[PDB]
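Student: Submitted below is the structure of interest, expressed as structure tokens.
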Amino acid sequence: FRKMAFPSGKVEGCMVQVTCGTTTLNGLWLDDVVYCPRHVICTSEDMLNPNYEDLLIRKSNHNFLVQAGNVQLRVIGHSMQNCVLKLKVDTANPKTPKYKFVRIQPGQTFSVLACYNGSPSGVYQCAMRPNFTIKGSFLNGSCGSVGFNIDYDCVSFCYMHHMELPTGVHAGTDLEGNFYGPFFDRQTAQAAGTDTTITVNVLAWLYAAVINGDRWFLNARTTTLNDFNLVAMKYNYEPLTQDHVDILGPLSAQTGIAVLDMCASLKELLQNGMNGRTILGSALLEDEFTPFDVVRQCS
Amino acid sequence: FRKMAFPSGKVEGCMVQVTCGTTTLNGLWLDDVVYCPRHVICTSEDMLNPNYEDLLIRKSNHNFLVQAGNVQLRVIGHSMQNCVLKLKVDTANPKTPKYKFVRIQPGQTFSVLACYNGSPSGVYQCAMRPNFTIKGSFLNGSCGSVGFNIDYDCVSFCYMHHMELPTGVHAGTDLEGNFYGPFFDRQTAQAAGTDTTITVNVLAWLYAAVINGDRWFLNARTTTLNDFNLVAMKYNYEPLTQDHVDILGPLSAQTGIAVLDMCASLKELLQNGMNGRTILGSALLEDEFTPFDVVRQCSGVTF
Ligand SMILES: O=C(Cn1nnc2ccccc21)N(Cc1cccc(Cl)c1)c1ccc(-c2cnc[nH]2)cc1
Ligand SMILES: O=C(Cn1nnc2ccccc21)N(Cc1cccc(Cl)c1)c1ccc(-c2cnc[nH]2)cc1
């Protein structure tokens, strides 16, 4: 049972390099529009305290240099949507997949294609944390890298990378340019809200551990939904809803372990710890697999 | 510090499905040849005790269905090379990347593009265990999925999936059809030998920890490679080769920590444990990042 990302090919065909002055980052080229973080228009001094509408009005189309591989794309128009810059180019991307822009919920997962200078480096799976940060693998130059899910040949873009917080976690926006969380695109120190653990995901992963033959953490106790939620909140776990219980249904049916019986296992795990043991190779409780991620990989 | 697969687009454009009789599996289309596991020609009952040479003699080109999506590629030649079947097709793949076939060492990592009916489903990073199994994520119908590394847009293919073992680990061949490990393509009970920890990768991970400022485990001693190898084997760790010392060279130079000093620090961790401390947030020593994986993720290496 591994962390599994979607194949990246359809997104690879869309990655380009956007340059404004001496600032360079990645852009997403779909049809005849290139999307990228708007802080590409900032000098390093601008970034310290930018007024974006003021900075953008002073830019011309020729200030923007878009490179796809070794081809230069000509910018023929530019506008700004929230924190995203939209460059109209004179060429349509022949590799544009069927796509959608979506805003994901805390606790949902997505694949990230990490890119530098418009070229792909690696792909990995991430979750939107409850505090709206992501635990990414991004170096300097990765801004504009995107997160996505793929369903029946359609790419749903959900994340564009903008920054790294002082703690090393990452923040960004949806494809409409709205940050996830209370962050802003100004280079100043920003703390995130206190993070919590994605409970429905931990339960899914515990089910994955049972499907793969590991039952050491199970027990006989039972719990009610409310009583489990009392303990969950005490340990900074997100509440479990009745829809979460229903979503876990297929995993409950496959294993013959009622959802609330798995909650009693997790409650014992939180109150007693793991006693040096491991689950699915991990010594910590993993919360970045959703029930769907488990179902897709286990079936 | 998290696992990172290679971008999979160059391999996605090479995946096809191969059907013989009622058996469908994945194939790899490069130029005008499709490579796939030879057990596609077996029935499920044949698998119990196959004679591949006899099963192949009764096959003709017109018995093989190769499809790119739903589009048939006409087979115009066939042959068997070890445990892989090579089907010559009448169309050269225009998506063929620059590529090589390589045979990897235990401990080395690769990305696997898990596929079902020729359709890519997911990508993840895998290590070849010292017992020549991989702890992959494969369901039925994933046979023929390949593992690969990328180096400046040359794809090095290193693994083709053939089978699941009773313990749930996976076994396969290189692109020339030679199994990794003492396994065979017959459904007879086979078992993986006892596994060990990949020492060179644990050392790579300790170097990654030092790079990020987590260095409480650096001790004051050194060791010789021979002395270390004899001790490590008592803890079910692999011995180091001369190639292992050399591939740790760049991390040793970047951190200023001699390889044999890091071996001495690891030895102390084995003999005394962690004392409830963590490394890179982990209470366990990670052994599925190679030295190359550490550098690839710490630099912005693109392809
Ligand atoms: O963190 C990043 C960029 N970044 N992203 N991932 C990273 C991983 C490692 C290192 C840096 C990373 N920041 C800081 C920042 C702080 C608060 C808010 C924001 Cl939006 C950015 C940044 C973004 C733009 C510029 C820039 C634009 N023109 C000139 N200079 C300079 C710095
Ligand atoms: O394990 C697998 C295949 N497999 N691989 N990953 C898997 C993940 C989930 C489920 C199955 C998986 N085996 C059993 C086997 C035992 C020892 C050696 C070998 Cl080679 C195979 C197999 C291989 C071919 C056939 C077959 C050929 N024609 C028609 N049916 C039938 C069974």
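Residues displayed in chain A correspond, in order, to Swiss-Prot positions 3266-3564.
From the backbone N, Cα and C atoms, a Cβ is placed for every residue, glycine too.
According to Swiss-Prot, the protein has these features:
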| type | residues | note |
| --- | --- | --- |
| ACT_SITE | A:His3304 | active site, for 3CL-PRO activity |
| VARIANT | A:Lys3353 to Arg | In strain: Beta/B.1.351 |
| VARIANT | A:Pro3395 to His | In strain: Omicron/BA.1, Omicron/BA.2, Omicron/BA.2.12.1, Omicron/BA.2.75, Omicron/BA.4, Omicron/BA.5, Omicron/BQ.1.1, Omicron/XBB.1.5, Omicron/EG.5.1 |
| ACT_SITE | A:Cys3408 | active site, nucleophile |
| VARIANT | A:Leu3468 to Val | In strain: Zeta/P.2 |
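So that I understand the layout, could you describe where these features sit and how close they are to other parts?
Tutor: Taking a C-beta cut-off of under 8 angstroms and a sequence separation of 6 or more, A:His3304 (active site, for 3CL-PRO activity) has the following same-chain neighbours: A:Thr3288, A:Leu3290, A:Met3312, A:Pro3315, A:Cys3408, A:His3427, A:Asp3450.
Under the three-state DSSP scheme, A:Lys3353 (variant position) falls in the strand class. For A:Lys3353 (variant position), applying a Cβ distance below 8 Å and a minimum sequence separation of six or more within one chain yields A:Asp3297, A:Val3298, A:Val3340, A:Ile3341, A:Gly3342, A:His3343, A:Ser3344.
If you take the C-beta of A:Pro3395 (variant position) and look for same-chain residues 6 or more apart in sequence within under 8 angstroms, you find A:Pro3371, A:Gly3372, A:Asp3460, A:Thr3461, A:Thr3462, A:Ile3463, A:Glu3503.
Mapped onto three states, the DSSP output places A:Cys3408 (active site, nucleophile) in coil.
A:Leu3468 (variant position) carries a helical DSSP state (H, G or I). Cβ neighbour count for A:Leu3468 (variant position) (all protein chains, 10 Å cutoff from its Cβ): 27.
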Student: Quick test of your reading of the structure: among the recorded positions A:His3304, A:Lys3353, A:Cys3408, whose CB sits under 6 A from ligand 1?
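Tutor: Near the molecule: A:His3304, A:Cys3408.
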Student: Check A:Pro3395 (variant position) against DSSP and tell me helix, strand or coil, would you?
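Tutor: It is coil.
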Student: Measure the Cβ-based neighbour count of A:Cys3408 (active site, nucleophile), defined as the other Cβ atoms within 10 Å of its Cβ.
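Tutor: Step by step: centre on the Cβ of A:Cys3408 (active site, nucleophile), count other Cβ atoms within 10 Å, giving 24.
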